[PDB]
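Below: one structure, written as structure tokens.
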Amino acid sequence: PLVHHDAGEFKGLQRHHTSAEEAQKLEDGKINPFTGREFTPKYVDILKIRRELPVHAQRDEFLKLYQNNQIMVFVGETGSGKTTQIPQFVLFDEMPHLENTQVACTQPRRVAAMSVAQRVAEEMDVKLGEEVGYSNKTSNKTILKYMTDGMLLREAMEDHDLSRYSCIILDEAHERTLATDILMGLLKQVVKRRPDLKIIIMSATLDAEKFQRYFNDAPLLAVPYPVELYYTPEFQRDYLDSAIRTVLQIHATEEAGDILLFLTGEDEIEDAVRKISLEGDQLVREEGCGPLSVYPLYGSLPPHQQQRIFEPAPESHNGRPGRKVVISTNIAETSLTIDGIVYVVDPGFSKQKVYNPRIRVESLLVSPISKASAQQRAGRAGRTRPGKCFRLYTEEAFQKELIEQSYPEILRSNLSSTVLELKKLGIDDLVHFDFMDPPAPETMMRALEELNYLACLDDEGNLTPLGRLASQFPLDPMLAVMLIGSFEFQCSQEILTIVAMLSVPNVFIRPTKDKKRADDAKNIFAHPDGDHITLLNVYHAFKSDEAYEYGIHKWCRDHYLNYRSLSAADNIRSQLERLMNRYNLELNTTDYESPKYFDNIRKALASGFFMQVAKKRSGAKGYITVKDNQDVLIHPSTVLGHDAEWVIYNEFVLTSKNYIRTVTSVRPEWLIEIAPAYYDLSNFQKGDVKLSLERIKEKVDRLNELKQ
Amino acid sequence: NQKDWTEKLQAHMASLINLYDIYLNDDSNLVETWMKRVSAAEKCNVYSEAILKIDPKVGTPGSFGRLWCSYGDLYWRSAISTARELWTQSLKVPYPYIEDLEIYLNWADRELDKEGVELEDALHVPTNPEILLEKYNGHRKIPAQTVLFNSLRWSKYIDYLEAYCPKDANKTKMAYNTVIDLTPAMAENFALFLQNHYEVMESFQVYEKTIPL
RNA sequence: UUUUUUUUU
């Protein structure tokens, strides 16, 4: 049960009728309204600071809406104090301590929840982890609870009605993440069952029409430096060269200020970085231009290297304005304030997800951005000081060519997991189920097919114990099934480690100008017939006592390995281990001396990834996938140097060619043994390269049985 | 396993087919990359030697193995950056040997091998001279690079002379004029030398000798 | 020769 102050200074008001004046009268007091603590000078300063926030001036109105409506939408400018002040306003109107309930604010990020929990903890003069916390620092005295949508989803999975909460707030609903949409769909029914619950939808930017119309004409509360827009009169033939040349032009001519450039991928970004660096140096040398500092920024970078963009502009010895160029993906496209940025360069391209229902697969393709995304990119400037935004496309293109607003992720992404989660919610007929935007029936059917082969859903369409168990894990259904079936092969710990390593970005570091030593350093951990085995070796060496005697981080910086990825992998592994121990899965392993070690691991891998298998063309070049029959190749970063004709893969990636990433050799016998349902000859198309020798393997099996 | 052993013995009797036999068999993997060794390439031999150097408790074994590796890779070289890295690495082995107090003589031996090599080699001579001057024998090495350029007494060697005369200064006049027997920047530079020595009128003479050309 | 995103102290 929740521990709380019995209160008494709160009494004197009818429920849900708190005015702004009373709240302010409680604020300016010397004692805390919710705790017994006396206010610190820090609280005084912070109060003086936050009372002047734009969101505060509308407080009264906010209350007057929140009291008379069950579900509401809120839209305000970036950094107005939504996430920090709104839940406190809610605390002042509500009676969470009196009715023994909590209040939840949802962030799409971990770091978001943690940081805002810190800030708000300092704002309400409470120790972090006590009355205000994030999830987990949430104790029994926690009233204000910041959490990821996944956590609230878990609490919703254990408790359908979420009786613990009286008010739920979903911030940044413009991202439309899986958990967010699921939570909205659930809450729409929860509000029907229990009228004592209030729901707030917050975002800095939104197509609020959809949200209002979905929640049955819900009310919208919109609370109120110039950024100039430049369009190119003509179309730019090569957006990369145009980007480089324009950045150099702003560097050479335009006033003082830093430049923010958006691009596609990390390869392109690196190329642009070295080019702009070179020609920039030539500009400084021969044309006497100011010093130039170029910083890359993409997701696969360690948080420090990402932080490196906030460094001050270069000092000038010659008097010429020194400046900084931040080359980023769409990671800095949304909700991010860089102090030095004045100019924003936008080619108008990004990398988006494309899914083919016929193949049932997702890949990445270079696509034109959206109108909303362009307004965001342009909105990155004009904060500290007035900004200038150069868009590398015509205004006519902005009016017509550019999509209104980025296609939702659910309608794009493979669900394969979404279906499982929906089934866990208790929804039988998914086809008839009320989505706000129903997905493609093709993709749905293929997803149900995948889950049927994975034995998560029986023939009738209900959830199997395997599905009900694998739903609790934060993993992709295949990884999940693999992990579950692991301990039957007496190697659950190793499989756990492998899954953890697959759940984290690329571990190996490969410098552009020093590929040899990196490849050797990788070859040290490399294991024949298996990339997964190699990953297991890497983690097992990182967690070794020797690596700790060397300098772990030093040891990672000596073997060309990413420490951030490795520690993240350790963390994920700990979480998954806790979950396995919770749902009672045995941690089992076998000796390295036993020759069935690698074989056990491979088998356990096939248990979850039997649908993703490639076969090399008999007497030819290249591979071909068992699923949907697509011509493919092995990714250059794969350890296997010899031609193993049967392989299990983890990732499918489209770039220069159709590549297969992260593989491990397997015997077709094992595949037939593990998944007979999917590997019956009747399922596959007529005599093709796969079926021709698959049937030979079958003849073999039948001869084996015949001789016994 | 026996048929794979026949595939191994056939590999000893031996391209990719042995590797396919290795996959059929699938420490043996590292043994297989080693088999690839058993078959830019020399540069790869250097990079692997570098990772092995990182791996180098018998560092001396890995180093001597790097030397035999030089003996093998030398056949592949039939040179500049290959020979240059080969010299820089050999002298580096004598440098780690110097740190081990194990070195200048063997360094002279590897440098003699550099003499046995057949302008980047001049960079190697510049290197043996560089450490040789860093050694604490400045003039003694200059006598050697001079032994080489005097050995040239050809035209291509003159670029090495500019590589040599540039630091031979730290008398030098005739050493410089030898270039005139066989480059305006070089000229103004040399006149600036005499100007630094304030020979004045002699310096003007140099400008007389340039312009006739 | 070609890792967009995320995956609980």
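What you see of chain A is 41-175, 180-268, 272-755, where the numbers are those given in Swiss-Prot.
Going by what the header records, the deposited coordinates were determined by electron microscopy, 3.5 Å.
Placement of Cβ uses the backbone N, Cα and C atoms for every residue, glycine included.
In Swiss-Prot this protein carries:
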type: BINDING; residues: A:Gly116, A:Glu117, A:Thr118, A:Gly119, A:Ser120, A:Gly121, A:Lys122, A:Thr123; note: ATP binding site
type: MUTAGEN; residues: A:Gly194 to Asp; note: In PRP43-DN1; dominant-negative phenotype
type: MUTAGEN; residues: A:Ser247 to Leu; note: In PRP43-DN2; dominant-negative phenotype
type: DOMAIN; residues: A:293-473; note: domain 'Helicase C-terminal'
type: MUTAGEN; residues: A:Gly395 to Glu; note: In PRP43-1; temperature-sensitive
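Annotated pair A:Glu117 (ATP binding site) and A:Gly395 (mutagenesis position), C-alpha to C-alpha distance, rounded: 24 Å. Cβ packing within 10 Å was compared across the recorded positions A:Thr118, A:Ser120, A:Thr123, A:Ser247, and the lowest neighbour count falls to A:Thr118.
Within 10 Å of the C-beta of A:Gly116 (ATP binding site) we count 22 further C-beta atoms, all protein chains included. Report note: the ATP site is defined by A:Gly116, A:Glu117, A:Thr118, A:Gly119, A:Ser120, A:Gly121, A:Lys122, A:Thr123, and the residues of the same chain whose CB lies within 8 Å of the CB centroid of those residues, excluding them, are A:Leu93, A:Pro94, A:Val95, A:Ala248. In sequence order, A:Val95, A:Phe114, A:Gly116, A:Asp215, A:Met246, A:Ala248 constitute the residues six or more apart from A:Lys122 (ATP binding site) in its chain with CB-CB distances below 8 Å. Taking the C-alpha atom of A:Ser120 (ATP binding site) as reference, the shortest distance to any of the mutagenesis positions A:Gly194, A:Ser247, A:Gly395 belongs to A:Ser247. Neighbour counts were taken as the number of other C-beta atoms within 10 angstroms of each residue's C-beta; across the recorded positions A:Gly119, A:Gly121, A:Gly194, A:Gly395, the minimum falls on A:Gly119. Cα-Cα distances to A:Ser247 (mutagenesis position) place none of the recorded positions A:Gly121, A:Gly194, A:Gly395 within 10 Å. Between the CA atoms of A:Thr123 (ATP binding site) and A:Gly194 (mutagenesis position) there is a gap of 18 Å. Distance between Cα atoms for A:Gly119 (ATP binding site) and A:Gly395 (mutagenesis position): 25 Å, as a whole number.
Between the alpha carbons (Cα) of A:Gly194 (mutagenesis position) and A:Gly395 (mutagenesis position) lies a span of roughly 32 Å.
For A:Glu117 (ATP binding site), the Cβ neighbour count at a 10 Å cut-off comes to 15, with all displayed protein chains included. If you measure from the Cα atom of A:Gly395 (mutagenesis position) to that of A:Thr118 (ATP binding site), you get 22 Å.
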